[PDB]
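S.K.: Provided herewith is a single structure, encoded as structure tokens, for subsequent inquiry.
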Amino acid sequence: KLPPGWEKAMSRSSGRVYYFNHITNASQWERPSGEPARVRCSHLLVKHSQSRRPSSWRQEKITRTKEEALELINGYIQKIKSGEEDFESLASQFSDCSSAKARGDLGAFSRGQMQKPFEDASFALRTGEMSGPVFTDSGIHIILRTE
Ligand SMILES: CC(=O)c1cc[nH]c1
Ligand SMILES: CC(=O)c1cc[nH]c1
Ligand SMILES: CC(=O)c1cc[nH]c1
């Protein structure tokens, strides 16, 4: 019916159908477009107090809660989708990953290299597409597939 991970749901406020992906947590009004050895992705990470290493180049001691980190992630997604801000600009400024210095770029990778929920979302993304909040032991990610 639909590409991997995608399902149909009903909007609670509008009553119009929308599409949601249970691997990437993406959601959108438009019906999605219809696997490679490798993909290339960028990401923006927001760490919290329960991350594996609650520290980053931005903050020696990361103290925000998981709920607070998710609110930040949701805010960044809103600004990306509205075009108020670019993914690469937010990732350079706010990602708790050292990959911030490269606009969030992680380079290319295969299955069996990254944390599983990150890997699964990355390979379920099509080129150009972006995830919703993706949860790993490191924190909460926004993932942009570039190749
Ligand atoms: C087709 C698709 O994936 C789109 C279109 C606008 N946003 C997402
Ligand atoms: C140049 C450098 O170390 C970094 C780390 C994160 N952003 C920039
Ligand atoms: C892709 C992945 O698993 C990462 C990246 C930074 N922390 C975890």
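Residue numbering for chain A follows Swiss-Prot, covering 6-39, 51-163 in order.
Quick check of the header: X-ray crystallography, 1.7 Å.
Cβ from N, Cα, C; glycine included.
Just lifted these from Swiss-Prot, have a look:
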{"type": "DOMAIN", "residues": "52-163", "note": "domain 'PpiC'"}
{"type": "MUTAGEN", "residues": "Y23 to A", "note": "Reduced affinity for KIF20B"}
{"type": "MUTAGEN", "residues": "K63 to A", "note": "Loss of peptidyl-prolyl cis/trans isomerase activity. No effect on the interaction with IRAK3/IRAK-M. Abolishes IL33-mediated increase of IRAK3/IRAK-M protein levels"}
{"type": "MUTAGEN", "residues": "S71 to D or E", "note": "Loss of peptidyl-prolyl cis/trans isomerase activity, nuclear localization and cellular function"}
{"type": "MUTAGEN", "residues": "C113 to A", "note": "Loss of peptidyl-prolyl cis/trans isomerase activity; decrease in DNA repair of double-strand breaks by homologous recombination slightly less efficient than that observed with wild-type protein. No effect on RBBP8/CtIP"}
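If you look at the structure here, what lies around each of the features I listed?
M.R.: In sequence order, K13, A14, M15, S16, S32, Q33, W34 are the residues near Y23 (mutagenesis position), counting only same-chain partners six or more apart with C-beta under 8 A.
Within 10 Å of the C-beta atom of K63 (mutagenesis position) sit 24 other C-beta atoms, taking all shown protein chains into account.
Under DSSP, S71 (mutagenesis position) is assigned to coil, being neither helix nor strand in the three-state scheme.
Long-range neighbours of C113 (mutagenesis position) (same chain, six or more residues apart, CB within less than 8 Å of its CB): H59, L60, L61, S72, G120, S154.
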S.K.: Could you tally the C-beta atoms, other than its own, that fall within 10 angstroms of the C-beta of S71 (mutagenesis position)?
M.R.: 12
S.K.: With 11 residues not built between them, what is the whole-number Cα-Cα distance in Å for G39 and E51?
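M.R.: Cα separation at the break: 13 Å.
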S.K.: Taking only the Cα atoms, work out how far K63 (mutagenesis position) lies from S71 (mutagenesis position), in Å, as a whole number.
M.R.: 8
